[PDB]
Amino acid sequence: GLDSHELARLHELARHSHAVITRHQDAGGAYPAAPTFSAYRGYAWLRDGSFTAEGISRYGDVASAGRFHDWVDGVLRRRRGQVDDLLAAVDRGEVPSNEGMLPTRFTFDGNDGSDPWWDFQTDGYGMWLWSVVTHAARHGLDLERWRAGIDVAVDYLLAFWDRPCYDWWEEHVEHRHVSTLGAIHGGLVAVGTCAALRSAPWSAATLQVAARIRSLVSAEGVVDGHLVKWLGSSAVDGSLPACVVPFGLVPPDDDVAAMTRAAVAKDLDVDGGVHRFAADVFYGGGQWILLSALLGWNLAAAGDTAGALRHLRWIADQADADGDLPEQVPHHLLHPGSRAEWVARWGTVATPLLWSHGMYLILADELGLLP
Ligand SMILES: [N+]
């Protein structure tokens, strides 16, 4: 495995990952995406925050992870009326516009940070349900602390899970993305199998809807034995291993899990750095730390320690002078011509990206390498 040279570098990157996350956590509890990146600064995402919260919970900082769940919970309780209004609209056959839906970007005070016409996404609500249930399980906590916010998220997701929306990458609003469906599935199975939530009025409905998601992925989201980026597509996306671990469309040992890991590695992994999708022109289509971390987590869960380690080492080699992990690195670019216009508009690549550090902590934990 690892000599004490490697073990010391990996331990130090874990401790720094904890530090950069808790130091930039907002006073209100939110985890920001990236404190210094022009286009992300001032906002919080449930997707980034939930994976960040899971790394922090595995690290053992119950206080930090708890303030993030408090923040999300309170933000969702404040949307109780908005969600009830959307459901009542649906019940009158007046299907609301993307412009009326719950937001993607939040301000640290829980307001919409963006107009959901331009970035409507449902995955973050499903990831938060997964995150808070897994945190409560790990540390023996009472979910009643966050139940009223869970109720808002469940109600919203049971109504809107099958709606087209933008993918994790804010593209293709017309499509139903398999990693978005996967995130919602993980959240619903998390609350539906949670003994502390056995009397919730939605308990049975969450597992019936999770089964409806798996039926749709079965019918339109599997080609040549692997998951695909969106229903009706042949291609893969770097986010797809999340549909195995942790969101559980299939478990690690399933043939579709194996074929999906192999398709993602062949089509999108270069020397341990995982690309998002073939067409990606964002900063030239670089190699994403969080996606290398996600593939590595999935190889670990499937019993491929070696492959997991190789991805962890690749990630650790992208750490900068201070131990900060960027969003992505340009060692291999899918569309090199496009990088310059992105550096010009938005600046140097987001560094640190909190989600990079969260995913680092998860993969390190899966390999038993936390201090
Ligand atoms: N695991």
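Chain A is numbered as in Swiss-Prot, which gives 9-379 for the residues shown.
Placement of Cβ uses the backbone N, Cα and C atoms for every residue, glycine included.
For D175 (active site, proton acceptor), applying a Cβ distance below 8 Å and a minimum sequence separation of six or more within one chain yields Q129, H183, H185, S187, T188, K237, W238, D245, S247. Secondary structure at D175 (active site, proton acceptor), taken from DSSP and collapsed to helix, strand or coil, is coil. The feature active site, proton acceptor is assigned by Swiss-Prot to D175 (among others).
The Cβ of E178 (mutagenesis position) has 15 neighbouring Cβ atoms from other residues within 10 Å, across all protein chains displayed. What Swiss-Prot lists as active site, proton donor is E178, and the listing cites a curator's inference.
Applying an 8 A CB threshold to same-chain residues 6+ apart, the list for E335 (mutagenesis position) reads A42, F45, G294, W296, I297, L298, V357, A358, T359, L361, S364. Sequence annotations record features per position, and here Swiss-Prot assigns active site, proton acceptor to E335 (among others).
Residues or ranges marked as substrate binding site by Swiss-Prot on the basis of similarity to another entry: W125. In the shown protein chains, 12 other C-beta atoms lie within 10 A of the C-beta of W125 (substrate binding site). Classification of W125 (substrate binding site) by DSSP places it within a helix.
Among the sequence features in Swiss-Prot, the mutagenesis site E178 to A is noted as follows: Loss of glucohydrolase activity.
For the mutagenesis of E335 to A, Swiss-Prot gives this note: Loss of glucohydrolase activity. The structure shown keeps the original residue.
For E178 (mutagenesis position) paired with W125 (substrate binding site), the C-alpha to C-alpha distance reads 11 Å.
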